[PDB]
Each structure stands twice: as structure tokens, then as C-alpha cells.
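Heads up, the thing below is written out as C-alpha cells.
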Amino acid sequence: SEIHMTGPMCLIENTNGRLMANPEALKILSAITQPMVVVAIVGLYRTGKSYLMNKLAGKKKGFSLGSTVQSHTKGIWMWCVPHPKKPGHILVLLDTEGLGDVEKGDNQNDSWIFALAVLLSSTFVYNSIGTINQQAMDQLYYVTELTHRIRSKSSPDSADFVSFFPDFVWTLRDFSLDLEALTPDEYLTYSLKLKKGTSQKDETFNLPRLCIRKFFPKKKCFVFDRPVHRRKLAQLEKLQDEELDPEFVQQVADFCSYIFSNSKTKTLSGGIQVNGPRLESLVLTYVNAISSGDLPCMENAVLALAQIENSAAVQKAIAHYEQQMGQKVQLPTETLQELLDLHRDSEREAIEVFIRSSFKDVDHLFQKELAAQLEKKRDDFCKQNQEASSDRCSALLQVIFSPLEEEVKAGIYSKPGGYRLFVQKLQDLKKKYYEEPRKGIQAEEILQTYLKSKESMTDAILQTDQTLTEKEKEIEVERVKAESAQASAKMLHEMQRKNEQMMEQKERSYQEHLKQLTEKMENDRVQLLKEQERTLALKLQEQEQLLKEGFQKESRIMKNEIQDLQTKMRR
Amino acid sequence: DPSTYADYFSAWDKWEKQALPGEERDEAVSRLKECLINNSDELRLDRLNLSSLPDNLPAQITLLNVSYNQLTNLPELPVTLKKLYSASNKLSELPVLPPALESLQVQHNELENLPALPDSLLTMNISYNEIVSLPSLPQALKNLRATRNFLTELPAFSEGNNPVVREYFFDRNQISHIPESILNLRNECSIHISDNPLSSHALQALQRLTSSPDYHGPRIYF
Ligand SMILES: Nc1nc2c(ncn2[C@@H]2O[C@H](COP(=O)(O)OP(=O)(O)O)[C@@H](O)[C@H]2O)c(=O)[nH]1
């Protein structure tokens, strides 16, 4: 089940004013089983981000201008190749078709293309051309729209972004400046410094830096070298590139060696290792929220993904129960506790299969639907048990008592001593019936319901066989009325105990449900705490950096944003 | 009456040497050189850190792209211009447009007022500016994009007789009133006015007006 994409395909296209997801890209997505490390390379028009993507996979010693004969006017590209350094994961490469109204306008919705690349990625790469400056932090205005573009939780905002946003990576195209004091990371931090003041120009220029600092957990910077020919367009040459990349290929082979060994696998709330179908539901639920006129929320996207994998976890749970019972149930069951114990054992494993493959079942509606379907399976297994027990005990009668049905038909037992010899043979036949093995639970009912139907013949032998006293000394026909009374009593006394045992199981099953769900919800709160502790350790990582670098004006507003989390962590 | 080749290079080599730091006027010259000689219709000067374009643009071009720069004011434009690409700059006002222009890309600027609009205009985008009122609206103009702005009115000016039109955008503004010149248009128009604080009585005056046999009315979105 390995995949190596044969040329980057369009994922979502920006056409005629809206977005329309490429179905062929979603089809190959649903076929990817392995987890994904998604690296998104965003950039403006002709920002030179192609020689990165075509290297992040390793097409050749450079790729010949990618593919310009098919420039689908769009917003996003994808390219999925196997990850070289992480064995089981799949390395996914994202890219923008190029913003900035190049051949068509419609950059109206460009602010979504940026936010979409943030939500979909695990490592965020942004390509600009050199010397991060006023003109650069103005073109990065998409990060200013994020506070109104997306939301973390849904109502029946921007504080939680740092918890799930990817790591910002700024590739500076054609810069390689020899500004003696610094290192590329020290430049990205020096550029991200603010200007103290209360003017509208101070806030308008410190705002894009606050976003790129408060919203992203990790930050790493890289630079380019740009061959010496200042007029050459996309010249297809790898040896003329070897004469044009002395310390350039050393920058790109180091940049890719960092992305390979330091980019994290794409995760969601709860350690959800995002894979093909999960990423498929992600992009689908996000664009369909955009085109419908709402803002995309990461909570609604992971809940819609839950509704997909929870119902699928129920079917795998139901099917595992059917596989177990099919190989275990030996119909007809000897007792009822044998069947109910064989049920709760295979019921336990059915719950286990659901727990491990489900996540955030809202109100546990998917778990209670499983328990409702499991109780239906519980009932018809007892009804098939009754049908199996009765259909054998009845066949026992047609083979044990049918000889006696011919001895009476032939006239025997109608003679001196006929009654006492018929009863003695019936006491023997009722014994051979009780001695036959694996009868079931309906053995007592089917026998008595057959004797009470042949009582006319047990009576007709009486008043036919004189033999002795009779006629007012018929003690053995009121004795018969006594047996058919105590038999119809212990049968009702067992229909009680049978109905009792079903309520014993209706509770031992419910206790197993609340037991496994307890351990799941326990480890659910355990993970959320660790996720909040990391999110807290990073919001304090940036408040201390505002006190350290002078700005106590923003450290206080950071403390305001942090004390809001302290109260929301509780309830 | 028109300039010569030697006249162009002199004023360009002069404009080249008044080079602010980082400002890529050297490449823009070798493009303006390359533009004039082949008489090509396209002039692309995008993302060159240009704060002021020279007053002498080749009057033979028809497509001009100077977007993504620090332009404050733009020089006089050749009458032979069809498409105008200048977005994400610091423009304060616009020179009077050529009568042969068809498209106008000026979004993400600091404009507050607009000069006259030629009837040859078919599409334009003027979002992310600070305009309040607007000049004449051409007859064939169909695609307006005035989302991010300070506008408070929409005097939809008329011409001879306007046939079928297209979608206009006025979301995220402070219009606060719909003139019936909007309602006069038939049911083939599109007018998006989302996130505009409207009048209290006019908020429901259009709701009950459109939930009716309003076959003779334009589609309103908010
Ligand atoms: N400035 C610069 N341009 C490059 C570099 N490598 C490739 N290019 C050019 O950049 C273009 C690709 O830009 P791209 O990131 O795909 O932007 P897009 O085409 O708008 O999506 C190609 O035509 C290349 O010739 C580089 O290192 N620096």
C-alpha cells in the first residue's frame, strides 16, 4: 500500500469566485492508509517555491520548471511522496498556485488560501524574496485576517491558535546577506521585534509581528542563494546549476534535511494521527464551510470526522461480536447462564473494539447505539436458542413416544392390568427422555405440553381396563390432575427465574459499558491536560519574551490571555 | 508630438540613478528598454520595491502591471491602455484614466476619491480603500468589488440604456440605506451588502419586500 505521486495534482482550485475541491485528489487521499507529515509551502506569484517542493520530494538533480504546460488556475496544489527519514509515514507537500492576480484576479478569497494551508499543515513554509521588510510584512496581511478567518471553539477566539498551529518557517529568497553583528534565526527574531509606542502606526506595524509570534509554537528561518545570472528565466540545466549553486544547494539540502528530521506528524485534538481519509474529511469540511458562508472551525471539523469514524467503529465492534459468537455458540445451549456468559464475554470484546477505534463520541450516542444493537443481538440469540432446544426435544418425542403411540393404537393396555402397564412404560419413556443429553431449556415445557395433549389417551385406557377397583377408586386420575398442576407451577416458577437472569445480564452488561468508558474518558482528560500544559508552557514562553525585550505593555495583555485559560481549564 | 527612443532612455537612466536603497530601478529600466523596442503591449513592473514610477511610460502599451510596490501617485497613463494592474500600493489618488481602459485593479491602496470612469470599463476591483462617494458608473460596467471601504452611499449613475449586468459587491461597509434605484433593476442583478449596519425600519422593509412575488426585483444578500 505504498504511494509515490506521479506529478503534483491540484487539491483545491480557485475558480470563478469560489472553491471546488478536486475529486480526483480526494480519491487518491482516501487510499492513503499511513499517517502524514504535511508541509505547506505558501508563496506569492513566482516566489521561487517550485525548486523547494520539487526538491522536498527529490524528483531529480533539480526539476525542469515543474509543469507549466498545465497551469490550472487554482489556489492550492498537493504532492504526496514517501517520507525518507520517518519509515511508516507519508510526506505530503502543499503549495499555492500563486496569489496576486497574475493571469486572473479573484484573489478576493486569498485570505482563505492562507488559513487553509495553516489548518491542513504540520509545518508551515512561507516563501518571500529577501530582507523581511515593510513591503513584506504588508504582503503577509493574511495573518491579520486569521483572527477573523477561523475559530477554535464553536458557539451554539485567537488564544487557542498556538496549541494546534504548525511551526512557522520563513524561506528568504535571494537574500544571503552578510550583515555582521547574526544567524538566520537571529534575523527572524530581530525582525520580529516590535516598536514601543501608542500611535496607530506603531500598532499597525507591530500587529503582523504579534500574530506570527503568538500564534505559532516553533519558528525556524532559512535563506536562498540565487544563481548569478540576473536575467535567466526557468533555465533547464543541472550542470549550469552546479556552476550556479556553490552554497545554494548546501542551503537547500540542509533545509530539506531539517524538514525531514524535525517536522512533526500531523496531529489533531487527542493524538489523532491524521491520515488520508482523515485529511480528506478535513479539507472537505473546511471548504464546504467556506462556500456555505460560515467560518471554518477546527472543532466542527474534528467532530464531523468523529461522526464518520465512530459509526465505522460501531460496525467493526458489531462484526467482531458476530465473529466471536459464531465460533462459540453451541446451540442448543444446555442452560441459560451458558448462553448469557458466552454473550457478555463476546460483548466485552465488542466494547473494546469500539473504544479503541472511537473518539469523542458526543454524549456517547454511538456507544449507546452499539449497546442497543448489542441487546437486539442478545435477544434473538436466546430466541434462536429456544427454537434450537424445542426443535430437538420435539424430535425426541416423535422418536421415543411414537412407539408407544402404536402400542396403544394396536390395542395393548386395554385388558386386565392394562392401565398399570401403560403407566409403567410411560415412567420408563419419560426417563429415557430425561436421560438424553443436550436437550436444552425447553425440555420440560415440550414434554409436559405433549403429555397434556395425550391425556385423552391416558384417560381412555382408564374406564377400559377394569383389572381391579375403579369407578370411585380412580385415585390415579386426580393424581394426574395434581402433576399437571405442579408442573404448570415450576414452569411458571422458572419463567420468573429466566426473566430474572435476563435482568441480571441487563446490568452486568451496563456495568461493563460504564467501566470501559470510564477508562477511556480518564485517558481523555489525561491527554487534554498534557495538551493544555504544553499550550500553557508556550503562552508563558512568549509572555516572558515580551518582558525580556522591553514591552511590558503586551506582557500584561498576554497575562490577560493566559488567565482566561486558567479559568477555562476548570469548569 | 510623441517621444523618441533616445528620449525614453535618457529620462529612464536618470530615473534609474535616483535609486533608493533596495529599489530595483535597474531591472525596471532593462524591462522598459525591452518593452519599447519590440513594441510589445505588456509592461510588467511587479514587486520591484518602486516608490515612484517615471513620468514617461511607453504610450504604445495596453497592459500595465506595477502592482506590489510603494507607488504614491501614478504618472499620466497612455490612452492606448486596456488593462491596469496596480494593487497593494500606497496610492492616494488616481490620474484621469484612458478612455480605452477595460479593467481596473487598484485594491489594497489608500484611495479616497475616484476620477471619471470610462464607459469602456467592464470590470474593476476597488476594495481595501477609504472612499466615501463615487463618480459616474459606466453602462457596460458589471463587476464591482468594493468590499473593504468607508463608503456610505451608492449613487448608481445611469447611462443611455443598460442591458444585462453582473454581480456587484458592497459587503462590510457603512451604507445604511438602500435607494430604490437599486430596487428598480430587474431580477438579473446581484448586490451583496453583507455586514452593513442598516436602518431599523429598512432592515425589515426589504425583508417583507423580497418575500413576495418580487419577480421584478434584484437579489439582495445580507
Ligand atoms: N527568484 C527565484 N526564482 C526561482 C528560484 N527557483 C525557481 N524560480 C522561478 O520561480 C518560478 C516558480 O515560482 P512558484 O513558486 O511556482 O510561483 P507560482 O508559479 O506563482 O506558483 C519558476 O518560473 C522558476 O523559474 C529561486 O531560487 N529564486
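Note that chain A is numbered according to Swiss-Prot, with residues 3-158, 167-191, 196-585 shown in order.
Determined via X-ray crystallography, 3.7 Å.
Backbone N, Cα and C atoms are what each Cβ position is placed from, and that goes for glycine too.
If you check Swiss-Prot, you get these features:
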type	residues	note
BINDING	A:45-52, A:67-69, A:97-101	GTP binding site
MUTAGEN	A:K76 to A	Abolished GDPase activity
MUTAGEN	A:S156 to A	Reduced phosphorylation by PIM1, leading to hyperactivation and Golgi fragmentation
MUTAGEN	A:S157 to A	No effect
MUTAGEN	A:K209 to R	In 8KR mutant; abolished ubiquitination by S. flexneri IpaH9.8 when associated with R-207, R-210, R-382, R-562, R-567, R-573 and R-587
MUTAGEN	A:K210 to R	In 8KR mutant; abolished ubiquitination by S. flexneri IpaH9.8 when associated with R-207, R-209, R-382, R-562, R-567, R-573 and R-587
MUTAGEN	A:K562 to R	In 8KR mutant; abolished ubiquitination by S. flexneri IpaH9.8 when associated with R-207, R-209, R-210, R-382, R-567, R-573 and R-587
MUTAGEN	A:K567 to R	In 8KR mutant; abolished ubiquitination by S. flexneri IpaH9.8 when associated with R-207, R-209, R-210, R-382, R-562, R-573 and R-587
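Recorded features from Swiss-Prot, shown on the structure.
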{"residue": "A:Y47", "record": "GTP binding site", "CB count, 10 Å": "17"}
{"residue": "A:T49", "record": "GTP binding site", "CB count, 10 Å": "21"}
{"residue": "A:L67", "record": "GTP binding site", "CB count, 10 Å": "14"}
{"residue": "A:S69", "record": "GTP binding site", "CB count, 10 Å": "14"}
{"residue": "A:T98", "record": "GTP binding site", "CB count, 10 Å": "25"}
{"residue": "A:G100", "record": "GTP binding site", "CB count, 10 Å": "20"}
{"residue": "A:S156", "record": "mutagenesis position", "CB count, 10 Å": "12"}
{"residue": "A:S157", "record": "mutagenesis position", "CB count, 10 Å": "6"}
{"residue": "A:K210", "record": "mutagenesis position", "CB count, 10 Å": "12"}
{"residue": "A:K567", "record": "mutagenesis position", "CB count, 10 Å": "12"}
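The CA atom of A:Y47 (GTP binding site) is located 33 Å away from the CA atom of A:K210 (mutagenesis position). Annotation for the recorded positions A:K51, A:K76, A:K209, A:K562: lowest Cβ count within 10 Å of the residue's own Cβ, A:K562. Those recorded positions from the list A:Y47, A:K51, A:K76, A:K567 that have a Cβ under 8 Å from chain B Cβ atoms: A:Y47. Around the Cβ of A:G45 (GTP binding site), 23 further Cβ atoms fall within 10 Å across all displayed protein chains. Proximity to ligand 1 (Cβ under 6 Å from any of its atoms) holds for these recorded positions out of A:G45, A:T49, A:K51, A:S69, A:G100, A:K210: A:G45, A:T49, A:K51, A:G100.
With A:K76 (mutagenesis position) as the anchor, the candidate recorded positions are A:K51, A:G100, A:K562, A:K567, and the one with the nearest CA is A:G100. Flanking an unmodelled stretch of 8 residues, A:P158 and A:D167 have Cα atoms 15 Å from one another.
Flanking an unmodelled stretch of 4 residues, A:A191 and A:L196 have Cα atoms 5 Å from one another.
Taking the Cα of A:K209 (mutagenesis position) as the reference point, the closest of the recorded positions A:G45, A:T49, A:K51, A:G100, A:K562 is A:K562. A:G100 (GTP binding site) sits 34 Å from A:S157 (mutagenesis position), counting Cα to Cα. In terms of C-alpha distance, the listed binding-site residues A:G45, A:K51, A:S69 place A:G45 closest to A:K562 (mutagenesis position).
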